[PDB]
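Worksheet for the structure shown next.
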Amino acid sequence: XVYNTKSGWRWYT
Amino acid sequence: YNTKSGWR
Amino acid sequence: XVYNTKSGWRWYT
Amino acid sequence: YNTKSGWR
Amino acid sequence: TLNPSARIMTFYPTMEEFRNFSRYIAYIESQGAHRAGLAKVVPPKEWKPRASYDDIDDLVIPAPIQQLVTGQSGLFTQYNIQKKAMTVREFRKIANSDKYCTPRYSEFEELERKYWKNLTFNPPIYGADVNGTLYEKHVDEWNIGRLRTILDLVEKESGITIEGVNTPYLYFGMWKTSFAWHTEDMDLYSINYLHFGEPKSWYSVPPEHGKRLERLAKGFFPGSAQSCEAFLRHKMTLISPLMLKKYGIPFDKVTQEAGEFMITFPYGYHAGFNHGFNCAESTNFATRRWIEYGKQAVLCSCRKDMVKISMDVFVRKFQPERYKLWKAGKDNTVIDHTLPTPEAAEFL
Amino acid sequence: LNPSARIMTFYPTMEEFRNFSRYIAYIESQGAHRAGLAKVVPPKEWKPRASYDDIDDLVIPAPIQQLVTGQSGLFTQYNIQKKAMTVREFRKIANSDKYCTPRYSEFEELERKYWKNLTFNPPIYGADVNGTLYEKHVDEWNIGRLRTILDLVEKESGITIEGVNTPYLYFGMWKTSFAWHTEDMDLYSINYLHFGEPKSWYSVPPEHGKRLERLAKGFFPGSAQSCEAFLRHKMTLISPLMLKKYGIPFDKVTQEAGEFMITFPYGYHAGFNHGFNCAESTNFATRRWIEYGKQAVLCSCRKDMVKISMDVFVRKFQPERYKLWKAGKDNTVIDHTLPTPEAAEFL
Amino acid sequence: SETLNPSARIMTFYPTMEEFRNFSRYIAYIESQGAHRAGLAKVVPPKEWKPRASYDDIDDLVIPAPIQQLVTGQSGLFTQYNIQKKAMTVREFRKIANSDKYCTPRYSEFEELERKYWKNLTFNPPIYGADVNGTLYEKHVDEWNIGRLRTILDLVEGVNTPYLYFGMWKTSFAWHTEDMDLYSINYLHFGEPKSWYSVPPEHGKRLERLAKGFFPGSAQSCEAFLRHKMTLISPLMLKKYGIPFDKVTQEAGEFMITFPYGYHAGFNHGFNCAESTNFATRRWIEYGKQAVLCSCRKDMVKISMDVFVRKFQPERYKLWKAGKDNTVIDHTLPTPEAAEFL
Amino acid sequence: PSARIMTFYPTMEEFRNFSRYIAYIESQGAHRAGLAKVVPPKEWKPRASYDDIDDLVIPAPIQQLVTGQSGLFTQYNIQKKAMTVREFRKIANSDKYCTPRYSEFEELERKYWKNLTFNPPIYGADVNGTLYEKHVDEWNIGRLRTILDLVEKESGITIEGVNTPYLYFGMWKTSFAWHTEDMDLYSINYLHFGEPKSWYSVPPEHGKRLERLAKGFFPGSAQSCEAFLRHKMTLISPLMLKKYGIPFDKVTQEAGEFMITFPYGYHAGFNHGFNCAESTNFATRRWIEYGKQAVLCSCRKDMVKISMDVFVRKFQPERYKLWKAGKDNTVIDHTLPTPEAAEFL
Ligand SMILES: O=C(O)CNC(=O)C(=O)O
Ligand SMILES: O=C(O)CNC(=O)C(=O)O
Ligand SMILES: O=C(O)CNC(=O)C(=O)O
Ligand SMILES: O=C(O)CNC(=O)C(=O)O
Ligand SMILES: [Cl-]
Ligand SMILES: [Cl-]
Ligand SMILES: [Cl-]
Ligand SMILES: [Cl-]
Ligand SMILES: [Cl-]
Ligand code: NI
Ligand code: NI
Ligand code: NI
Ligand code: NI
Ligand SMILES: [Zn+2]
Ligand SMILES: [Zn+2]
Ligand SMILES: [Zn+2]
Ligand SMILES: [Zn+2]
């Protein structure tokens, strides 16, 4: 899925 | 993740 | 510190 | 101010 | 020979007598009201400063004060701790809650006893020193915003405004919130109007005995008097009425209901507390008689930013005779606290 | 480049169609296995499902967006997980103006566009979805219950693995693709295209498969050093032009709706989807696969990589060689041309 | 205020130590010179000052969630996807970033290096150690300590915390403003430089328009899709459609200040480490009230402005609650605190 | 045992290794009281003299106003003008603020709980600094070298008073309210000079009871914050603990003596006269679980939080994913000593 990190959306499997 | 379509 | 209003010494942190 | 000895 | 006992007097002006604020101050002083140091004025029933009070729930109180008190045996010191800004509706919510609501009682003496008994317990919050007015613009009678007093010269000359002195202040009170023994800045006049809510109780020492209170206070707070020449102007000192009885300080007490005015006269020490959720508006003002008071007023010497009004313009404009004498530190004039304001000549 | 490694397509009768394993043996007697890829057209009378009207509400739990990086005909594909969605939502995206199939006149134009815009506008592929669209009673080529010796793993050892012994659904859109790979353990593969646009396949004959991986190793050295079987990760895309440049033989074929596709042991294949479609796939085996499984080179850089035990297969089918193999001295060399031993009836 | 910095160009400042000691006062000062009109400014601290004695004891630092930056696009229009990778120490990252596969290509002038960046950013996706909670300032540093700037932003007490960014060649950051159109401060502790692109806040809307023109699906999906920080647009596209912008290269030991509603983007030349945070001044409050936020998910950064409106605009509180507080922001105007300099 | 506060008198050789000696006193059950006293070798001196610290500045001295009755009190720390150590000393030893006359401790304690709301004193708390000399390698609060350092080693984050030393200049009637350390950490306190500091300790095993009691007596406070005692504003008399059955012990700390608080050990106290203490937090492996389970203040964003990720993954790999998933359900037995103590058992 995705997380809203500071540098933008972070894609983690 | 390891799935058959390949590395996820 | 302290601030002196018409109601007296007011203490603020 | 949040301080160790309490809320100052 | 007028009001020789210096007891607090109440006045009921007709609407005609209400038109000129300064004139009616001259009149009540022609009657000896100033000897008590505190007076009450009941305006005519038809008069209203504000049509409705239901549109102020979102008014912001910038610096609510949590009133912490320490002491025993009728002697106390009050510390005002700043809190984050809150709306009037949040303040009223807290005031009417069980934690802070007014306790149920039979007679005024019961609530006074409970106030002095519980003063140090469960500190209340006081929505004090709020800049603003609840007066509507069209109100020409006794408008705390524009009283047309000679004090208005201060702004006209220096161009500097003094919040709460030259301008109006709002106070949102709850049960057990109190104001400490003090006189107005520069020993000015005070006007207080209770807009709505519960009553406000006052204690008043006649100016002719102010010094005695001072003496007593310095005896009971020796260190503070060493630190400052007028430590009562810090507005931190609370002294119960029973202490005044025990030490022979004359006083009287008066309760102000909603819709009523309280006038404090130069060098009249007063104190008191609020019965419950209420709102009052206040400011300072002056008359000719005040000039002399303001010339000899003993101010707080431990703070650089205490209220200081320059008297030179008042003396120059109303006391041409002694600008030389006083400006040379030779005006030894004594003040007779008895004498009414000069403007009372038309009535006396 | 080799006439005899060429992709064959078959048109069985219903009678021929009823026995799956036998017909696989038959296409191996016709040489089909030599191309690494065979196409089987089922009879007109055969339908695996009455209608696909009741799937729009179906869920794709882990859709992937296929970001592709590379140039000069060599590419690496990263599969990025996306929010779950239904086949209705996926269909909306698939036929959208942004992701819809481009306009073309012939297949060759669509291939050109695929290799031209591979790295642009990454598509979502609803791959690896557990499920089958067959009706449970259908006995003809039911991917859900293919009944072949692969079942030894589930029957003999009770081991469940998604996709290999269980059916897998793939919901494709334009430009979605699969990298160059052979099945896990070098097994057989069955793929049926239920409905929608076509899927195009590239095939390299197993006889040349080693050459391919050799070439791959050269063009992704840092990847090869980490793992010798890095192609197992299914992240490497190689263009037809690059295969021709390095003399690797290959064939291509287009699979339409209602058609079957079979991959044979050690047959490297890749491909891409023409548009919105749905496929069902699983793995399977014959006797001839056993040796393939014994010598399969696997990925050693992942915890969850598919490693199947070949002990039981050998014991049941190569007893004379079992103890020697378990000893580890078995150096039999595979001949990719040989059909499966179950073609005795034939040949 | 429209007389100061009429061109809206990026300004570089050289404060003395005396001036440097008070952070908020110097921000107000640079705004009194019109720096904010550019959306970006550079502060060069005095040579004497150092946040840290040396950077040779930082190898044990951990990057919990490194991201690989996969970029897809063409013709100056790109979309960057940050894929979470395994944790690693600074030492490991430094080894990889210096490897022949990821190291800074050979170039003579900056224009050549920029050219290579725009030509090759799609290929060989790099690794960026971004969004690391931490700091490299020694405990005793009281000047410009990104960890404890102590601006009015602290009235909400994420945003006021320090972050570390370990960069390698052609790692990049997409076009964006700060969350809640806040200020940002960036300090390059060591290593290779970091190049920046900026659009004057006055012209921010035009960028948004252009962006919505190039990614219509993203704009229908989300009002403020640039908040996703996945959009890359080359200077040649900006100039192709008449959009004012500027460029600046930040060197090690230099501070960069971004101002409210200032769109910026850029890329790292090679191995480096930067530290950064968000901050506010009184002038930001209105920007915070008028900020257009991301709509499509739950964990987008959102700050409640009620506290700031109460403290600094009591007279407008009612008006603001009723939705009737429509006031226009003048981007050239400096922060209130700047009165002593104007 | 009895869970009473214990005092220890190490040899210089035992004293040299801090973590080891902490582990030892825990192997003796010292951690069950929640508070332990360590008397250092007489030879050991942290500082050669205390005459060159007179002009040290106390930036934010606090006047402690206390309201309440019947053993239940709330404390409010009001900030005052900065002053030097000299000015503070002059105020503290003056008649208005000096220690009343007393014969035995019980009388002085009586006078404290009787006069708690009167004559609010000034407390020079939370002063960043140390009084150890530069090369003292034994029991140096500035650099204790425990696993707590891991956070700063991985991110460089420092929390003042937790990872760094704090100085406290006390006078008569200054007090610290019932509380546990942030994140339920260990505490080390050293009295450099001056009059003694009295302490109350509740055993960790009985911690929950105290909370219940507090929550019952301050219902509104407990509604606002889950861990309202962490504001460190609640004072409760020993009589009130006895009335409600809370077991507790007391101890007085003298100049040159160490006090150690243990994870989840609620403690409170008050100063006898003018003095100076230095303290900071530290951790052991036993602390890791305590940090994972600590109930933190929920009403303020500025409160102290430490990420346990580093601790769990480095010392509890086995549960990490599980823990990271939120599925770890370890029950802390407050009776058990630290792992590192194995060598003594
Ligand atoms: O209203 C208060 O709290 C205090 N009022 C006065 O002292 C006044 O009106 O003179
Ligand atoms: O459908 C896909 O994407 C890939 N399919 C296969 O590789 C197969 O069926 O063997
Ligand atoms: O350094 C980076 O990658 C991004 N920096 C910023 O967006 C900033 O400092 O405001
Ligand atoms: O010394 C003080 O004032 C308070 N000390 C502590 O609470 C401690 O060391 O844990
Ligand atoms: Cl006193
Ligand atoms: Cl490679
Ligand atoms: Cl370095
Ligand atoms: Cl788009
Ligand atoms: Cl409460
Ligand atoms: Ni008054
Ligand atoms: Ni396949
Ligand atoms: Ni930024
Ligand atoms: Ni403590
Ligand atoms: Zn004073
Ligand atoms: Zn591998
Ligand atoms: Zn969005
Ligand atoms: Zn709290």
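Chain H residue numbers are taken from Swiss-Prot; in order, the displayed residues are 10-354.
The way this entry was determined, per its header, is X-ray crystallography, 2.4 Å.
Even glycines carry a Cβ here, placed using N, Cα and C.
What Swiss-Prot records for this protein:
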type: BINDING; residues: H:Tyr132, H:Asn198, H:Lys206, H:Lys241; note: 2-oxoglutarate binding site
type: BINDING; residues: H:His188, H:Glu190, H:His276; note: Fe cation binding site
type: BINDING; residues: H:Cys234, H:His240, H:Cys306, H:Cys308; note: Zn(2+) binding site
type: DOMAIN; residues: H:142-308; note: domain 'JmjC'
type: MUTAGEN; residues: H:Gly133 to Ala; note: Abolishes histone demethylase activity; when associated with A-138
type: MUTAGEN; residues: H:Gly138 to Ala; note: Abolishes histone demethylase activity; when associated with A-138
type: MUTAGEN; residues: H:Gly165 to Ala; note: Abolishes histone demethylase activity; when associated with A-165
type: MUTAGEN; residues: H:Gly170 to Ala; note: Abolishes histone demethylase activity; when associated with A-165
type: MUTAGEN; residues: H:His188 to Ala; note: Abolishes histone demethylase activity without affecting ability to bind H4K20me2
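Positions of the features from Swiss-Prot, shown on the structure.
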residue: H:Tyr132; record: 2-oxoglutarate binding site; Cβ within 10 Å: 25
residue: H:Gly138; record: mutagenesis position; Cβ within 10 Å: 13
residue: H:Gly165; record: mutagenesis position; Cβ within 10 Å: 23
residue: H:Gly170; record: mutagenesis position; Cβ within 10 Å: 21
residue: H:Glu190; record: Fe cation binding site; Cβ within 10 Å: 27
residue: H:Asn198; record: 2-oxoglutarate binding site; Cβ within 10 Å: 23
residue: H:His240; record: Zn(2+) binding site; Cβ within 10 Å: 21
residue: H:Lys241; record: 2-oxoglutarate binding site; Cβ within 10 Å: 20
residue: H:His276; record: Fe cation binding site; Cβ within 10 Å: 24
residue: H:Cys306; record: Zn(2+) binding site; Cβ within 10 Å: 21
Entries of H:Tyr132, H:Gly133, H:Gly138 (recorded positions) sitting next to ligand 4, with Cβ under 6 Å as the cut-off: none
Distance from H:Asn198 (2-oxoglutarate binding site) back to H:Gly138 (mutagenesis position), taken between C-alpha atoms, in Å: 14
Euclidean distance between Cα atoms of H:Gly133 (mutagenesis position) and H:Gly165 (mutagenesis position), Å: 28
Largest inter-residue Cα distance among H:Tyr132, H:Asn198, H:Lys206, H:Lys241 [record-listed 2-oxoglutarate binders, Å]: 17
Recorded positions: H:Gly133, H:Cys234, H:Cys308 - member with fewest neighbouring CB atoms within 10 Å: H:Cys308
Candidate binding-site residues H:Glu190, H:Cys234, H:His240, H:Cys306, H:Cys308, pick with smallest Cα gap to H:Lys206 (2-oxoglutarate binding site): H:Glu190
8 Å Cβ shell about H:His188, H:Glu190, H:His276 centroid, Fe cation site members excluded: H:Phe185, H:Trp187, H:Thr189, H:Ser196, H:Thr270, H:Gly274, H:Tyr275, H:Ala277
Candidate with the highest Cβ count within 10 Å, taken from the recorded positions H:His188, H:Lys206: H:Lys206
Nearest recorded site to H:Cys306 (Zn(2+) binding site) by CA-CA distance, among recorded positions H:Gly133, H:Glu190, H:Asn198, H:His276: H:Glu190
Candidate binding-site residues H:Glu190, H:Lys241, H:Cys308, pick with smallest Cα gap to H:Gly133 (mutagenesis position): H:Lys241
Separation of alpha carbons, H:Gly170 (mutagenesis position) and H:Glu190 (Fe cation binding site) (Å): 11
Cβ within 8 Å of the mean position of the Cβ atoms of H:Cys234, H:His240, H:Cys306, H:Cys308: remaining residues of the chain near Zn(2+): H:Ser233, H:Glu235, H:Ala236, H:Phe237, H:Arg239, H:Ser307, H:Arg309, H:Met312
Candidates H:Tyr132, H:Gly170, H:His188, H:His276 (recorded positions) - the one closest to H:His240 (Zn(2+) binding site) by CA: H:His188
DSSP-derived structure type at H:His240 (Zn(2+) binding site), helix or strand or else coil: helix
Integer Å distance between the CA atoms belonging to H:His276 (Fe cation binding site) and H:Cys234 (Zn(2+) binding site): 20
DSSP three-state assignment (helix, strand or coil) for H:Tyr132 (2-oxoglutarate binding site): strand
Candidates H:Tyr132, H:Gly170, H:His188, namely the recorded positions, that fall within 10 Å of H:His276 (Fe cation binding site) by Cα distance: H:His188
H:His188 (mutagenesis position) and H:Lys241 (2-oxoglutarate binding site), distance between Cα atoms, whole Å: 6
Candidates H:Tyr132, H:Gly170, H:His188, H:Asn198 (recorded positions) - the one closest to H:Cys308 (Zn(2+) binding site) by CA: H:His188
Minimum Cα separation from H:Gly170 (mutagenesis position), reported as the residue among recorded positions H:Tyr132, H:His188, H:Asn198 that achieves it: H:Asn198
